[PDB]
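Worksheet for the structure shown next.
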Amino acid sequence: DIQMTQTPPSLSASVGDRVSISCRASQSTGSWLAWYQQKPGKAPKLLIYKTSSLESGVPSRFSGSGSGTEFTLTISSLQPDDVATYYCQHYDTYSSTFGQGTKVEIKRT
Amino acid sequence: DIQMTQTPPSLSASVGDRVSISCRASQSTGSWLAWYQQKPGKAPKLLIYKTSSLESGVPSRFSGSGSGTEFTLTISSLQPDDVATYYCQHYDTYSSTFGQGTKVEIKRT
Amino acid sequence: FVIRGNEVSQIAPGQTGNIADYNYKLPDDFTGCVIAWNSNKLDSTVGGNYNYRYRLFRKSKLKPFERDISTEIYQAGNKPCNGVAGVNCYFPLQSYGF
Amino acid sequence: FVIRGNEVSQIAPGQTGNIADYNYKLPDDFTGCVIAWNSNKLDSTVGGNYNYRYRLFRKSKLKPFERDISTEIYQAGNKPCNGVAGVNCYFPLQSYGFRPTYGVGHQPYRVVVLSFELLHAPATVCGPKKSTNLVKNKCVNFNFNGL
Amino acid sequence: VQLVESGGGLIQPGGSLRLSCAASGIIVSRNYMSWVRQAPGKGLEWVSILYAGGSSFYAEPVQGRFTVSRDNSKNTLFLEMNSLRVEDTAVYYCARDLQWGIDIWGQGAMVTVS
Amino acid sequence: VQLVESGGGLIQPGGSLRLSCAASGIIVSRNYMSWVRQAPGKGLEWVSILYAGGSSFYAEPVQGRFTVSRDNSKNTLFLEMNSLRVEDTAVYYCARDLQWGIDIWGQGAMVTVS
């Protein structure tokens, strides 16, 4: 079926840092990878469709990118509200799957 | 001073696609920002002034919005007339400050 | 007062223009009259009449009939110029030079 | 009822949330009062108070004062759960878990929605608990209960 | 019925911490025993559960890293966590679970990953 | 309205230039006019503005160097660049300024100082 990963498993950065995470798959998709954000106790919110165009309301700091097996999510600035779990979401007319997710938290001493 | 930054510097989209570009000033300008379209070898054409007023003659597909620090132009559907560079100018009775420029091209394989 | 001939069009209830919005505001419900006539021979001189000054920049949109008599140096940029004329720090008055 | 500290503000006309949306709806034109007082001793012990349960999800927003005491299985997926608690199936009942040293936002708060309802009926509940004395033999102003 | 949690502490990212939870007043082998971590400033996160029959269910974020177990002789809940991420730090609670859900919590165990 | 500029060429450092730009379709003594240079590889830089009243407003770097003027009889804007510098090289455009801003752009005169 579908088995795609995200990298790094654990991410930590300060306020204003740039974020570049990756979603990767074994084969080629071409047209159907999306980005979603989920916070503890909340439902997923669509962030990016087509891996390049921002969904309505998703900030300019947030930006998808990438091609091929890899998919590079570029948050132009990591704001505190961006601290959450980032999932690659895939569209298909049947069962589909949800990714492991990239869980970003606050970096501290 | 007052510097405005434009994103994305390298964007490939297709005719009909939206073009969402973001120009952000370091601090509040309130409403004195204008969106311009310039082609290489051509002078810029003012697309929108006061960041919300549709400039007389520029297509309504261009939807410029924003205030203070942040502003965003949204090309509802790209067209070949929209394949050009886009600038944001902080409005001032004197020299003022211009954007770095978001060059929008035709996406292709 | 005296203003440029085109600027007379800006003075109107709720209208637009730099003079109409930053030197004096006319509320859209204005009751009264505005009477403007040319007096070029009366006032303008060959050396230019520079006795008339007008504001071009103000922080806020003027209230109707509210006037700010003082002429403190306007600040628009990242840093305050504490009343000093300079880059992005100008005197709030300009001369017509008639 | 007894709810968390943070859900008291949800009990208000024109408000949303979890309790206001799926436990008890205060209409935008609610008439009366909402009174919340702490019962941390009266409810919460060290071992926990677990006779209180609160709903968190429902098919739609509860109608004003529409009560849903049913513990029915909720179906909002592709196939029903047929009573059992299976995949994509939650029991709509969860207990608060009150403790006596809880944070101010989670201590057991008694919230009482004193609602005043007026319909094509007499005012059979009133609050005229105000009486003077009865001093006599003077030209005075008197009102013997509407008289 | 009390749940005394211990072993929560500071651990480097990717490390392994072992949380113990003494249970008093009830036998956990006949009780659902869940690990619910509440992140500092966030809500409770029911990450792990072990039924009375020995079956265990784990949340996908902690699945493959967190294992829930019990010592019936010691009557002690046990959470074995490995390859810990920075996002696993929380006030964990070992908790009795029933048909109405969790019934008895603990005093709280502080687990920090940094 | 058409703004046709001339004088674009090469000039030695410290020299003097007089760029011209005829305005056709409107009276120059009835509108604001402006000089705006664009360096090769840079955005726009509005350098000066002459009002229809002869009130010349020069930018501080060009204050005391450049002279903006208009010939109403010839209906042509003129710019007398004086004490030229190396940075003064750009495509210089005469323009028409208004309440809304710069609406009429001149074809521009190249200016090289070297």
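We number chain D the same way Swiss-Prot does; the residues here are 400-546, in that order.
For this deposited structure, the header notes the method as electron microscopy, 3.6 Å.
The backbone N, Cα and C atoms fix where each Cβ goes, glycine too.
Quick look at what Swiss-Prot lists:
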- D:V483 to A: Increased resistance to neutralizing antibodies (MUTAGEN)
- D:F490 to L: Increased resistance to neutralizing antibodies and human covalescent sera neutralization (MUTAGEN)
- D:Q493 to Y: Reduced host ACE2-binding affinity in vitro (MUTAGEN)
- D:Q493 to N: Reduced host ACE2-binding affinity in vitro (MUTAGEN)
- D:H519 to P: Increased resistance to human covalescent sera neutralization (MUTAGEN)
- D:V445 to P: In strain: Omicron/XBB.1.5, Omicron/EG.5.1 (VARIANT)
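Shown on the structure are the features that Swiss-Prot records.
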| residue | record | Cβ within 10 Å |
| --- | --- | --- |
| D:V445 | variant position | 10 |
| D:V483 | mutagenesis position | 7 |
| D:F490 | mutagenesis position | 14 |
| D:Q493 | mutagenesis position | 15 |
| D:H519 | mutagenesis position | 4 |
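In the three-state DSSP scheme, D:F490 (mutagenesis position) falls into the coil class.
Here the candidates are the mutagenesis positions D:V483, D:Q493, D:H519. The one whose C-alpha lies nearest to that of D:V445 (variant position) is D:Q493. Each residue contributes its Cα atom, and for D:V483 (mutagenesis position) and D:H519 (mutagenesis position) these two points are 45 Å apart. Here the Cα atom of D:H519 (mutagenesis position) is found 40 Å from that of D:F490 (mutagenesis position).
Proximity to chain E (Cβ-Cβ distance under 8 Å) holds for the following mutagenesis positions out of D:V483, D:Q493, D:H519: D:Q493.
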